[PDB]
Amino acid sequence: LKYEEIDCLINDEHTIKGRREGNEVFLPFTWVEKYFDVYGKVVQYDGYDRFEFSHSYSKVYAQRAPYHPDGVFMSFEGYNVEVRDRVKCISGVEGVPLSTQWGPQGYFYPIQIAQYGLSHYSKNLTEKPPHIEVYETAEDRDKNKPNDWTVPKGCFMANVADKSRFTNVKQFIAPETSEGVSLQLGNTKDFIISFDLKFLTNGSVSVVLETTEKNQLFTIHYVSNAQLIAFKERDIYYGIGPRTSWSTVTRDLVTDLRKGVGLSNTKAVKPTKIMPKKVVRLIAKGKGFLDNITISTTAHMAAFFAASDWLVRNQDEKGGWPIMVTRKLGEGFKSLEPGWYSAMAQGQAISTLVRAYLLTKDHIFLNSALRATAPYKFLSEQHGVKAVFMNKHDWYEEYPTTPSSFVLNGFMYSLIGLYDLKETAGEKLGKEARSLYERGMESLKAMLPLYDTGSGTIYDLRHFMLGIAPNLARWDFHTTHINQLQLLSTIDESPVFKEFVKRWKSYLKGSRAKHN
Amino acid sequence: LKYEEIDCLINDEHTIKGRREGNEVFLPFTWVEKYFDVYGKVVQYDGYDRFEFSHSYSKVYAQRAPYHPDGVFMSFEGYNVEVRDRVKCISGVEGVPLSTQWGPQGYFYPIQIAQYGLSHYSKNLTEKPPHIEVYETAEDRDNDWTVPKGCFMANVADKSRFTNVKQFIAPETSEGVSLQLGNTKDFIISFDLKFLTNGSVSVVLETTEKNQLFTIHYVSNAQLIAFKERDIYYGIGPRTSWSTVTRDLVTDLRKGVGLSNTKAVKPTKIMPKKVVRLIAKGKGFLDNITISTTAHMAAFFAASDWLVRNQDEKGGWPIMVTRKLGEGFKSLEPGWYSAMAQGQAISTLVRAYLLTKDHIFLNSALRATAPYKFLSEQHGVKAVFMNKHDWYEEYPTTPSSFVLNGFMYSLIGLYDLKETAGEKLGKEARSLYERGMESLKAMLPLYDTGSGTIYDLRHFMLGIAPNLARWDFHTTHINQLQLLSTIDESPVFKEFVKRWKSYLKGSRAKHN
Ligand SMILES: O=C(O)[C@H]1O[C@@H](O[C@H]2[C@H](O)[C@@H](NS(=O)(=O)O)[C@@H](O[C@H]3[C@H](O)[C@@H](O)[C@H](O[C@H]4[C@H](O)[C@@H](NS(=O)(=O)O)[C@@H](O[C@H]5[C@H](O)[C@@H](O)[C@H](O[C@H]6[C@H](O)[C@@H](NS(=O)(=O)O)[C@@H](O[C@H]7[C@H](O)[C@@H](O)[C@H](O)O[C@@H]7C(=O)O)O[C@@H]6CO)O[C@@H]5C(=O)O)O[C@@H]4CO)O[C@@H]3C(=O)O)O[C@@H]2CO)[C@H](O)[C@@H](O)[C@@H]1O
Ligand SMILES: O=C(O)[C@H]1O[C@@H](O[C@H]2[C@H](O)[C@@H](NS(=O)(=O)O)[C@@H](O[C@H]3[C@H](O)[C@@H](O)[C@H](O[C@H]4[C@H](O)[C@@H](NS(=O)(=O)O)[C@@H](O[C@H]5[C@H](O)[C@@H](O)[C@H](O[C@H]6[C@H](O)[C@@H](NS(=O)(=O)O)[C@@H](O[C@H]7[C@H](O)[C@@H](O)[C@H](O)O[C@@H]7C(=O)O)O[C@@H]6CO)O[C@@H]5C(=O)O)O[C@@H]4CO)O[C@@H]3C(=O)O)O[C@@H]2CO)[C@H](O)[C@@H](O)[C@@H]1O
Ligand SMILES: *[C@@H]1O[C@H](CO)[C@@H](O[C@@H]2O[C@H](CO)[C@@H](O[C@@H]3O[C@H](CO[C@H]4O[C@H](CO)[C@@H](O)[C@H](O)[C@@H]4O)[C@@H](O)[C@H](O[C@H]4O[C@H](CO)[C@@H](O)[C@H](O)[C@@H]4O[C@@H]4O[C@H](CO)[C@@H](O)[C@H](O)[C@H]4NC(C)=O)[C@@H]3O)[C@H](O)[C@H]2NC(C)=O)[C@H](O)[C@H]1NC(C)=O
Ligand SMILES: *[C@@H]1O[C@H](CO)[C@@H](O[C@@H]2O[C@H](CO)[C@@H](O[C@@H]3O[C@H](CO[C@H]4O[C@H](CO)[C@@H](O)[C@H](O)[C@@H]4O[C@@H]4O[C@H](CO)[C@@H](O)[C@H](O)[C@H]4NC(C)=O)[C@@H](O)[C@H](O)[C@@H]3O)[C@H](O)[C@H]2NC(C)=O)[C@H](O)[C@H]1NC(C)=O
Ligand SMILES: *[C@@H]1O[C@H](CO)[C@@H](O[C@@H]2O[C@H](CO)[C@@H](O[C@@H]3O[C@H](CO[C@H]4O[C@H](CO)[C@@H](O)[C@H](O)[C@@H]4O)[C@@H](O)[C@H](O[C@H]4O[C@H](CO)[C@@H](O)[C@H](O)[C@@H]4O)[C@@H]3O)[C@H](O)[C@H]2NC(C)=O)[C@H](O)[C@H]1NC(C)=O
Ligand SMILES: *[C@@H]1O[C@H](CO)[C@@H](O[C@@H]2O[C@H](CO)[C@@H](O[C@@H]3O[C@H](CO[C@H]4O[C@H](CO)[C@@H](O)[C@H](O)[C@@H]4O)[C@@H](O)[C@H](O[C@H]4O[C@H](CO)[C@@H](O)[C@H](O)[C@@H]4O)[C@@H]3O)[C@H](O)[C@H]2NC(C)=O)[C@H](O)[C@H]1NC(C)=O
Ligand SMILES: *[C@@H]1O[C@H](CO)[C@@H](O[C@@H]2O[C@H](CO)[C@@H](O)[C@H](O)[C@H]2NC(C)=O)[C@H](O)[C@H]1NC(C)=O
Ligand SMILES: *[C@@H]1O[C@H](CO)[C@@H](O)[C@H](O)[C@H]1NC(C)=O
Ligand SMILES: [Ca+2]
Ligand SMILES: [Ca+2]
C-alpha cells in the first residue's frame, strides 16, 4: 500500500495536489485553511511536534461571578486599550487616549476613553496591588537618599510649607537654557511615574530612560504647553498644559516611550519592540513646586478617574458625547457627519460614570450618567440614537444611520449601561433608565435569532435593511457577542440567553445548527 | 514519497493522525468529510485516478428558456415522483400517487399529486416520443389469444365508442383468456376496459430476480395494494363504464414487492425484463391493448382530473393527515390547506386548460385562489410578517412558519393563472401575486445565512436555532428564484441567485 500523490478536483473548478494511502485520501492544510477559513499550526514541544487545529481564534471570558455594576466590566480586565495601534497616545492635558481609527488627524473617541477607564477599573479589582516607591515627600522622611538632587549653578531648591495642601513641598528654580535640577531615581522594575506639580512660570518635567534598544537613552519631556506629541530622536515631548494649580501628574513611561518612538502620520502607530529598562532621573526646568514623586507598577484608578473626569467635562447639553469624525458605514447607508451620537458610547460612558459615583458618592458623576440616557429617547434623524425595527421593537444604535443598521454588540453595551444606572440611581431618578432598559431587553430577546447564521453570528441587519449579503461577524465580535449574552444571563433569567450562549459557544468548535 | 505521521489536535478536544512533509501537513479526508459535512470520492478513469471533492450535493437546473405557463415546470423534467419511497403506490382507482410521509395509513397528498402531473407534463415536452406497440384493436388490423374450454371471446361492435371491441367471458375458477405480448423494451401497458361483472385483468412479468415470473392483478374492487408470494394486487374499481387503464409495470412491480407497513417502501433492485401476457377474468370487453415506453399525458390528466374532482367548496384541497411542524407550532388537524398545494394545483390546472380549452380546468384554478385571501386561523393560507408583509403559508401554522420554498411555488401558481385567465378574470390572482412578490423581495435576506439558506423563519417566530435548509432545498430555492428572475426583472432576484449559487462551491459572504 503506497503513499503517493493524487490529483484532487475541488467543485469541478480547480485541482490541488493531495496524497493517497490505499482508500484514504489526505488533503493539504494549506488548502483546508483557505477554503474553510480556519486556523492551525505546528507547535514545537520538547522532542515532540504537534499540529494544532482551531475552528476559530478568540476565547470566551471565563466569568467568575454574576455581573454587578461596581464589579469588573464584563471581560475588560483582559483588555489593553493603550497598546492598540489606533491609540495615537495618552493626552498629556486630558490623561486619556486619542484615536486615529477613522482619521489620522486624531480625535477623542468617547468609546475608547470609556474602555480605557473600564479596563483600568477592572484591572484594579483583579491584579495584585502595585509596588510603590517614594522618592520625595519634602517631609522628615528623612533618609534613603531622598536628597539626591543635583542643583547646578544658577538653580535653587528648598523645602517649603504649602498651607493649602497641608504638606511640605519642593520648590525649584531653574532656567530652561540650563541642565535643570535633577533627582536620581534608578528604578529597573516599575515604570508608572507620579508627582504632584505646580508651575509658577512655563517649564518642563523630564524623565531619562535607559532602553532595551542597544543600551540607548531616551528622554521624555512633559512640557507646560498644549502640544500633543512630538518625537525628534532621542527626545519625546508631551504637552501637559499650564499646570499653574496643584494637580497629580501620572504617566506610564512604557506607553509614553512606545507611542513617541512609534509616532506616525498614518492611522496606525509604527510597531516597535522598544521598552524602558531603567528610570534614571527626573529633571525639572522653570519655576515651580514638586511633591510626592513616586514610581509604581500600576496606577489603575488614576486612569479610571481621568476617563470619568473627561466624560463629565465633555458631555454636551443633549447628554451626549458627540463623535467628531465622519463615519461611512458602507454603501447604502448615508454618511454620518461629525457630531453624531453612539448608543455604545452613551452606554460605556454610563457604566464608567456609575462606577465613579459608587466609589466617590459624588453626585456630579451620577447626574452626568442620568443626562446620558436622553439620546436613547430620540430617533437617529432627531439627532438621537433610537431606531425602531419594523415599527415594533425599540433599538439603540451604535451607528445612527439611515437606513437603520441594528449593530448587535453596540446595542448590548447600551443595555449594560442602562442596567448599571437603573440599579444605582434609585426608584425615582432611575425611572427613565429602567423603562429604556426594559423596552431594550424585550427587543433583544425578540431579535437575537436574526443574528444567528447557524454557524456564527451577523454583526448587523444591513442584509435585510439594504437587500444585500449578510455582514458576518468576525470571530472576535462573535466572542464579544457571547461575553455580552453571558453577562446578561446573570442579571436576567430568561432561558433564551442561556440557550443562545450555549449554541454560540459550540460554533467556536465547529458545531452547526441542524439542517432539515 | 517520504512523510512523517503527526498528531493533529482538533479544537483542543481530540487527536487525529495526520501526515507531514516539510512545513505542509495533510489531513485525512475521513475527518474533513465529517467535520465540515462535505463530499468526496476517488474516481477511476482510464490511466488516471482523481479525488473529486464537492461542497454540496444537488445541482441547479440549467434553464434553457424563460419560464412560460404552458412550458416545462421549472426543473420538474428531472423529477421522479413515483420512485420516492414515501409514495406507497399509484392508486388503481385514481391513477395518482398515495403518500405515507406523515402516516403509514396513506393519504392523497395534493402537492405530491400535482408534482406527479407537472413532472410528467414537463417530460412530455423534453423526452423523445415513446415507441407504441398495439396488440389488439379488434378491427381488420392484422389471434394470439388462448381461450380455455369454458371461456369465450368475440369481436363485437360498440356503437357508443364507434369501434369494434373484444368481448370476453371467463369464470374466476379458470385460467382466464390470455393474450401473448412478449415486450422486452417497454413497460407502460394500456387498454380500454369495460366489465359487465366483477373480474380482473392481470399482467405476467419476467423479472431480474432469478428469472422468476411475477403477476400483477388489476382487480375490479377498491382495495389499494396487496402482495403475496409473486402476486401483486391493485384495485382499479368497478370499471363498469368505458375507461382507459394505463399502468407503469416497473413502478407497479417495485411498489408491490416493496410493500411495507412503515412510512417507507422497502428498497428493491427488481425490474421487469419482459411483459409476457395479459389475462382476463370475468365478463367484459377490451380494446386498444398497447405497450408504450412512456405515457406522460395520461399521468398528467390523471393528476388534473383528480384535482378537479377533489377540490372543495372553498376552492381548497384539504390535506387529510395531521401535520406537526415542530415544537412551538400547534398541530394542524386533518383538513388544513397549503399555499404550496393551491399553487402547484393551479399550475397543473392551468396547463390542463391550455391543452384542452376545457373551461372546467380554468374554473377550478380560479376557485383555488380563495384560500390565499384568508388568514390561517380563518382556515386559509395567509400569514402576515410583522403586520407588514403578506405571505402564503406552505404550513398555515400558529404561530406562522414562513417556509420559503412553498411560498415561491404559491406565487408561480398565481403567475400561471393571472397570465392565462386574462385581465378581468385574473384580477384576484394578479393582486395576490403582486402583494406576494413585494413580500418576497423584502424578506429574502432573512433566509440568507452567508453560506446557505434557512428553510423557514421558525428561529425568529419561536426564539430557537435556525432551521437550516438541506442542500437539495437550497438548490430548490435557487431554481425558484432563477425561474422568477425570467418573469420579473428585479435585480434582487439575479443578485441572490448568483450569491446562493456561489454557496454550493464553498463561497461565503465576507466577515467584517
Ligand atoms: O497578551 C496577549 O496575548 C496580547 O493581548 C493583546 O490584546 C488582546 C486582549 O488581551 C484580548 N482581551 S481578552 O479577550 O478579554 O483576554 C482581546 O481584546 C480585544 C477584544 O477581542 C475585542 O473584541 C475588542 O474590541 C473592542 C474595540 O477595541 C473597541 N474599539 S475602540 O474604539 O475602543 O479602540 C470597540 O470597538 C467598537 C468601535 O465602535 C469601533 O472601533 C469598531 O469599528 C469596527 C466597525 O464597526 C466594523 N464595521 S463593519 O461595517 O462591520 O465592517 C469594522 O470596520 C473595519 C473593517 O473590519 C475593515 O474591513 C475596514 O478596512 O476597516 C473598517 C474600519 O475600521 O472602519 O471593524 C471595526 C473595527 O473593529 O466597532 C466596534 C463595535 O463595538 O462594533 O469595542 C470593541 C468590543 O468591546 O478589543 C479588545 C482589546 O484590544 O482590548 O484581544 C486583544 C488582541 O486583539 C495585546 O494587544 C497584545 O499586546 C498582547 O500580546
Ligand atoms: O438520476 C438518478 O440516477 C436518480 O434520480 C433520483 O431522483 C433525483 C432527481 O432526479 C432530482 N431531480 S433534479 O434535481 O431535477 O435532476 C432530485 O429531485 C428531488 C429534488 O432535489 C427535491 O427538491 C424534491 O423535493 C420535493 C419533494 O419531493 C416534494 N414532496 S412530495 O410530497 O411531493 O412527495 C415536495 O416537498 C414538500 C412537501 O410539502 C413535503 O414532502 C416536504 O416535507 C419536508 C418537511 O417540510 C421538512 N420539515 S422540517 O421541520 O424543516 O424538518 C423536512 O422534514 C423531515 C426531516 O428532514 C427529517 O429530519 C424528519 O425525520 O422527517 C421529516 C419529515 O419527512 O416530515 O423534510 C421534509 C421532506 O423534504 O416539504 C416540501 C417543501 O416544499 O417544503 O416538494 C419538494 C420540492 O419541490 O424531490 C425531488 C424528487 O425526488 O423528484 O433529486 C433526486 C435524488 O433523490 C431517483 O430518486 C433515483 O432513483 C435515480 O437513480
Ligand atoms: C406528449 O403528448 C403528446 C400529445 O398527447 C403526444 O403526441 C401524441 O401522440 C399520440 C401517440 O399515441 C398520438 O395519438 C394517436 O392519434 C391518432 C390520431 O390523431 C390525429 O389527430 C391529432 C391532433 O388531434 C393529429 O396531430 C394527428 O396527426 C392525427 O391526425 C390515432 O390514429 C392513434 O390511434 C392509433 O394508435 C393507438 C395507440 O397509440 C391505438 O390504440 C389505436 O387503435 C390506433 O391504431 C394504430 O393507428 C396508427 C396510426 O396512427 C397505425 O400506425 C397503427 O398501425 C394502428 N394499429 C394497428 C394495430 O393497426 C393515436 O391515438 C397523437 O396524435 C399525438 N398528438 C399530437 C398532438 O402530436 C407526444 O407523443 C407526447 N410526447 C412525449 C415525449 O410523451
Ligand atoms: C485599586 O485601587 C485602590 C483604591 O485606590 C488601591 O488601594 C489604595 O492604595 C493606596 C496606595 O497607593 C492607598 O493610598 C494611601 O496613600 C496615602 C498617601 O501617603 C503616602 O503614600 C504616597 C505614595 O503612595 C506618598 O506620595 C506619600 O508621601 C505618603 O508616603 C508615606 O511616607 C513615606 C515617605 O516619608 C513613604 O516612604 C511611605 O511608604 C508612605 N507610607 C505609606 C503607608 O504608603 C497613605 O498615607 C495611606 O496609608 C495609603 O497608602 C489607599 O489607602 C488604598 N485604598 C484602599 C481602599 O485600599 C489598590 O491598591 C488598587 N489596586 C490595584 C491592583 O490597582
Ligand atoms: C502629598 O501627599 C500627601 C498625602 O500623604 C498630601 O498630604 C495630605 O493633604 C491633604 C489635603 O491636601 C490633607 O487632608 C486635609 O486635612 C485637612 C485637616 O487636616 C488636619 O487634621 C488632620 C487630622 O484629622 C491632621 O493630620 C492634619 O495635619 C491637619 O491638622 C482638611 O481640612 C482637608 O479637608 C477639607 O476639605 C474637604 C472637602 O474637599 C472636607 O472633606 C474636609 O472635611 C475638610 O473641610 C483635607 O482632608 C492631609 O492631612 C495630608 N496628609 C498628610 C499625611 O500630610 C499632600 O497634599 C500631597 N502633596 C500635594 C502637593 O498635593
Ligand atoms: C380504441 O381507439 C380508437 C381510436 O383509434 C377509438 O375509436 C375512436 O372513438 C372515438 C370516440 O368514440 C370516435 O370519435 C367520434 O366519431 C364520431 C363520428 O365519426 C365519424 O363519422 C361522422 C359521420 O357520421 C363524420 O362526420 C366524422 O368526421 C367521423 O369521421 C363523432 O360524431 C364523435 O363526435 C364527438 O363530439 C361530439 C360533440 O362535438 C359529440 O356529440 C360526440 O358524442 C363525440 O363526443 C367522435 O368524434 C372516433 O371516430 C374513433 N376512431 C376510429 C378511427 O374509429 C375507440 O373508441 C377506442 N376503443 C374504446 C373501447 O374506447
Ligand atoms: C507661558 O508662555 C506663554 C507664551 O508662549 C504665555 O502666554 C501669554 O500670557 C500672557 C498673559 O500674561 C498673554 O497676554 C499672552 O497673550 C500669552 N501669549 C500666548 C502666545 O499665549 C504664558 O503666560 C506663560 N506661562 C506663564 C505661567 O506665565
Ligand atoms: C366475483 O366475486 C366473487 C366473490 O365475491 C367470486 O366468487 C368470483 O370469483 C369473482 N368473479 C371474478 C370473475 O373474479
Ligand atoms: Ca509633602
Ligand atoms: Ca377497436
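So for chain B, numbering is Swiss-Prot's, and the shown residues are 102-243, 248-617, in order.
Using the three backbone atoms N, Cα and C, a Cβ is placed for every residue, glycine included.
What Swiss-Prot says about this one:
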| type | residues | note |
| --- | --- | --- |
| MUTAGEN | B:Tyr146 to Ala | Reduces enzyme activity by about 60% |
| MUTAGEN | B:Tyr162 to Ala | Reduces enzyme activity by about 75% |
| MUTAGEN | B:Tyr168 to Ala | Almost abolishes enzyme activity |
| MUTAGEN | B:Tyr210 to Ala | Reduces enzyme activity by about 30% |
| MUTAGEN | B:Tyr222 to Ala | Almost abolishes enzyme activity |
| BINDING | B:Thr238, B:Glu240, B:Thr268, B:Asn269, B:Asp392 | Ca(2+) binding site |
| MUTAGEN | B:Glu499 to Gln | Loss of enzyme activity |
| MUTAGEN | B:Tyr500 to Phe | Mildly decreased enzyme activity |
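In terms of C-alpha distance, the listed recorded positions B:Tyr162, B:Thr238, B:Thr268 place B:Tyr162 closest to B:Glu499 (mutagenesis position). Flanking an unmodelled stretch of 4 residues, B:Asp243 and B:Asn248 have Cα atoms 9 Å from one another.
The secondary structure of B:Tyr146 (mutagenesis position), as reduced to three states from DSSP, is extended strand. Apart from B:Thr238, B:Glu240, B:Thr268, B:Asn269, B:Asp392, the residues listed for Ca(2+), the same chain places the Cβ atoms of B:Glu237, B:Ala239, B:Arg242, B:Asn260, B:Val270, B:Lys271, B:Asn393 within 8 Å of the centroid of those Cβ atoms.
Within 10 Å of the C-beta of B:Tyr210 (mutagenesis position) we count 25 further C-beta atoms, all protein chains included.
A Cα-Cα distance of 39 Å separates B:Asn269 (Ca(2+) binding site) from B:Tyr210 (mutagenesis position).
The Cα atom of B:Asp392 (Ca(2+) binding site) lies nearest to that of B:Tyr222, taking the mutagenesis positions B:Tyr162, B:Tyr168, B:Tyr210, B:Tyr222, B:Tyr500 as the candidates. The Cβ of B:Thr268 has fewer other Cβ atoms within 10 Å than any other of the binding-site residues B:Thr238, B:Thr268. Counting other CB atoms no more than 10 Å from each candidate's CB, the recorded positions B:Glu240, B:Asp392, B:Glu499 peak at B:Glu499. Residues distinguished by a CB atom under 6 angstroms from ligand 2 are absent from the recorded positions B:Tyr146, B:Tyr222, B:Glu240, B:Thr268, B:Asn269, B:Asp392. If you take the Cα of B:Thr238 (Ca(2+) binding site) and the Cα of B:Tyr168 (mutagenesis position), they are about 41 angstrom apart, rounded to a whole number.
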